[PDB]
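**Student:** My questions all concern the structure below.
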Number of protein chains: 2
Amino acid sequence: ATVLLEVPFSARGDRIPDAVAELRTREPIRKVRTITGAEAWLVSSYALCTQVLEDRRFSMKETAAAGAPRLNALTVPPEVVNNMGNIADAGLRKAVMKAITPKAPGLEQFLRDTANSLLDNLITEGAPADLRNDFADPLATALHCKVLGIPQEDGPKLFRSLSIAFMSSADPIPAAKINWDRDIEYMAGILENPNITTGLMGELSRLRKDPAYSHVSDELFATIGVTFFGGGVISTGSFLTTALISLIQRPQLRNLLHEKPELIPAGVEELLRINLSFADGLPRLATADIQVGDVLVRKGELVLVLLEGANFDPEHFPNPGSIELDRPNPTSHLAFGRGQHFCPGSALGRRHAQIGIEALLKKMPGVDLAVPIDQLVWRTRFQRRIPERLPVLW
Amino acid sequence: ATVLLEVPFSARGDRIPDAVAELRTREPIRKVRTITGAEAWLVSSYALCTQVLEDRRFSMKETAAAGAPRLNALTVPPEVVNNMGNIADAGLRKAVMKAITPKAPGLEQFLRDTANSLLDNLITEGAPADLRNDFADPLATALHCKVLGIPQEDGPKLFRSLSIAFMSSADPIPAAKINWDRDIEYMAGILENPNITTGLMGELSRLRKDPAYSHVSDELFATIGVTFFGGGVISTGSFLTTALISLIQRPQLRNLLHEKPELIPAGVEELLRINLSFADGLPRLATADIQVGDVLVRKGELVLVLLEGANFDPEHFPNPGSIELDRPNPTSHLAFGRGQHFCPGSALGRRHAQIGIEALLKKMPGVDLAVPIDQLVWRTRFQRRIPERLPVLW
Ligand code: HEM
Ligand code: HEM
């Protein structure tokens, strides 16, 4: 007798388990047990992943319901799971989305300047350098302070919440509440701070005092700052980190992008497609009985949309493990999700990675791992897959 | 068909696998495969562990031999594996051992002052605090700068080598050589630096210019600094970290030691006994055919002495998983090894932990984990078991 198949399969973010393709072929929707002991349906084909993400009867909001089968414990208040819904209902969606595009004057130059400064500092100190802690994450943190309009010096303290805030835990996490409450207080102060006039928090600060938003809660305004800083930083920092591993492990690709930087956007799109940064399937709760492939999912059941299931599906992306810069369907991956909850920061996440990579390849054209790849230490029980340190030489 | 049992069994340092007791009972010396693919004999009973460690025909030195079956790749030059032998042959053993006792005037006060400052800073910043990165390791690093006679400001840079230097890798590690060569150059400079007159490096500096040591190599003098700083810091920092977890998970014990600090030495001895800080068995190479239990180990074969095998052996330590402050054989554990290569820093390691714990319990009598224990992230492919961060509240 064996136990019900457990998820997640592996915290390693440098390779997809052979098991994923076997599951996709044999049983692209199948029952699994999550870290809480709850049962769930793991969906691993491109077709079924899209189906689930595009049917709102598979609800994000309802995953926060008391007594629901859980992927993991909430690390935010239950109402915050519906954060984008709350933003939309408040009439704030357009303004929030506009503030977090890479289009603001000076933003891309700021990114390039920041990347180059970080890289110059690594070069001065000499190899080995840690490209996560001393490049990708600092670049992500600087970017999000700029986007939010908050002081760069405040970034580190907000950043330090994230190793707990984005845990994927069987049980509630006391420290997550301590940090959440503290970071909310910080964002509340920012909204009352007359120095903060630019970026997302500058715009929210103004809308908060506009009559069209007088009955929008101060809690929501602060929540938007905490959730967008944390989500953006953890997502961009983690993605860039694991993309750099993928790049470094492909010297031919590294050289091509170095020689022809105009190909970096197409390269970043493939790096997004093959990215293993999301450690768990995206959770949804069925609000009706719904047929998904050979399974009738029942109302109240948990469904997990495995992004790498979709993104390595050879039926949609032939030779799925290979980076090919000339695919006919390059942005059709699910790295940013799909449907109602499609990532609002997709353009910014793309630009962060594109600029970081462009800068790294110019400054460190000889970049390579400084340790055998197996020596990377993969963070466990976390909502992202990331190496604790990424040691390189050049 | 299953593969030959692989070591190590688990990188988790908060619990011993049930498998260890099963092995000890069934086959206290048995064949295993190491991360390099080499075969080895894993020894897991107190009796057989002692036998191997007390028979120099199971050689430390010879583990560095070209073509030997390997636990892992060397991270130091092969001659450095015989570092203590080299120290003894140079006539330096007594002086080195004397410099690294906790007995030097002011040393214990320095430790207490340092621990208390670190803890005051955590208290000021507010919970959660990371007791590894912001307590145990800094305390270890400060201690070793003081013991060596080198500036406190140089500690951080030396410390940063250690996440690579003490890797347990299948393959050689380029960064380990970069850092080793750099740290050797630093220690060489220290020996030539007239400001350095105290501690181990002050004493070595003087002996180096004494006629009785004129033909001792500059390489050996520098090597002693690098190996004692790194080994001491990684050993004490890692031990204290995992001891604090053991303590925190036993509130009754925490309270007893808080109420009766005179029991802290006995508590630290039990924490040493149950400690899972060594990630791999201690390696030795057979230089003869030697009977160990039911196995005739052949000349040239690798033997791995599993410390927790010995230390959780109920035949030697009844109710082995329980901390009991009144055992009749409390220091008879193998936490510091046994025989020819018994730890020269044992007294200093004991004092570091005793003082760190004393200070922590006085300042933070309410100390507890701030995350569920399963959320700790255990460093992999490393010579020690340690959580990447240790989040606490108080
Ligand atoms: C490469 C970088 C990024 C990746 C791969 C990524 C990935 C994703 C994914 C997969 C989702 C879907 C969640 C779901 O459907 O369950 C999502 C949604 C979301 N993302 Fe991103 N993200 C990135 C960057 C960002 C940035 C820069 C921000 C904001 C500054 C951001 C904020 C959000 C928010 C607030 C949601 C929730 C959308 C909703 O619930 O409707 N992300 N992201
Ligand atoms: C709680 C703290 C410590 C623990 C648990 C510990 C553990 C050990 C163990 C198990 C060995 C035996 C290695 C073997 O036989 O294969 C050893 C040896 C050694 N230890 Fe420690 N150690 C600690 C602290 C220190 C300190 C503070 C120093 C120096 C400042 C140090 C330096 C060394 C050295 C140089 C050896 C090699 C001995 C030889 O090869 O003959 N250790 N230690």
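Residue numbering in chain A adheres to Swiss-Prot, whereby the residues present occupy positions 3-396 in order.
Cβ coordinates are placed from backbone N, Cα and C, and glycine is handled just like the others.
Pulled the feature table from Swiss-Prot, pasting it below:
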type	residues	note
BINDING	A:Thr77, A:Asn85, A:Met86, A:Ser237, A:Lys301, A:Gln385	substrate binding site
BINDING	A:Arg286, A:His343, A:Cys345	heme binding site
MUTAGEN	A:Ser237 to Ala	Has little effect on the heme conformation but significantly alters the environment of the heme and the affinity for azoles
MUTAGEN	A:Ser279 to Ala	Has little effect
MUTAGEN	A:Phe338 to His	No significant change
MUTAGEN	A:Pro346 to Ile	Considerable effects on the heme macrocycle conformation. Mutant leads to a more planar heme conformation
MUTAGEN	A:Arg386 to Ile	No significant change
**Student:** Determine, to the nearest whole angstrom, how far the Cα atom of A:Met86 (substrate binding site) is from the Cα atom of A:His343 (heme binding site).
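**Tutor:** With the alpha carbons as reference points, the distance is 8 Å.
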**Student:** Taking each of A:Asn85, A:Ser237, A:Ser279, A:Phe338, A:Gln385 in turn, which of these recorded positions have a Cα lying within 10 angstroms of the Cα of A:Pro346 (mutagenesis position)?
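**Tutor:** The recorded positions close to A:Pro346 (mutagenesis position) (Cα within 10 Å), listed in sequence order, are A:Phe338.
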**Student:** Report, in whole Å, the straight Cα-to-Cα distance of A:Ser237 (mutagenesis position) from A:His343 (heme binding site).
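**Tutor:** Given the Cα positions, A:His343 (heme binding site) is 15 Å from A:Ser237 (mutagenesis position).
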**Student:** Far apart in sequence but close in space: which same-chain residues, 6 or more away, have a Cβ under 8 Å from A:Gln385 (substrate binding site)?
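**Tutor:** A:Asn74, A:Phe168, A:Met169, A:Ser170, A:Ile236, A:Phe280, A:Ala281, A:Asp282 - these are the non-local Cβ neighbours of A:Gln385 (substrate binding site), listed in sequence order.
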**Student:** Taking the centroid of the Cβ atoms of A:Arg286, A:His343, A:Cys345 (heme site), which other same-chain residues have Cβ within 8 Å of it?
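**Tutor:** The answer, listed by sequence position, is A:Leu55, A:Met62, A:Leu284, A:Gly339, A:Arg340, A:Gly341, A:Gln342, A:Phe344.
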**Student:** How many whole Å apart are the CA atoms of A:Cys345 (heme binding site) and A:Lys301 (substrate binding site)?
**Tutor:** 26
**Student:** Filtering A:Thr77, A:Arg286, A:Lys301, A:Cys345, A:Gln385, A:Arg386 (recorded positions) by proximity to ligand 1: which pass a Cβ cutoff of under 6 Å to any of its atoms?
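**Tutor:** Among the recorded positions listed, those whose Cβ sits under 6 Å from ligand 1 are A:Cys345.
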**Student:** Among the recorded positions A:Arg286, A:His343, A:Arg386, which residue has the largest number of other Cβ atoms within 10 Å of its own Cβ?
**Tutor:** A:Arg286
**Student:** Could you give the Cα-Cα distance between A:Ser279 (mutagenesis position) and A:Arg286 (heme binding site), in whole Å?
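**Tutor:** Computed Cα spacing between A:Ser279 (mutagenesis position) and A:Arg286 (heme binding site) is 19 Å.
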**Student:** Over all pairs in A:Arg286, A:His343, A:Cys345, the listed heme binding residues, work out the largest Cα-Cα distance in Å.
**Tutor:** 16
**Student:** Report, in whole Å, the straight Cα-to-Cα distance of A:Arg286 (heme binding site) from A:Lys301 (substrate binding site).
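**Tutor:** A:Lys301 (substrate binding site) and A:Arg286 (heme binding site) have their Cα atoms 11 Å apart.
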**Student:** Which has the fewest other Cβ atoms within 10 Å: A:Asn85, A:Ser237, A:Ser279, the recorded positions listed?
**Tutor:** A:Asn85
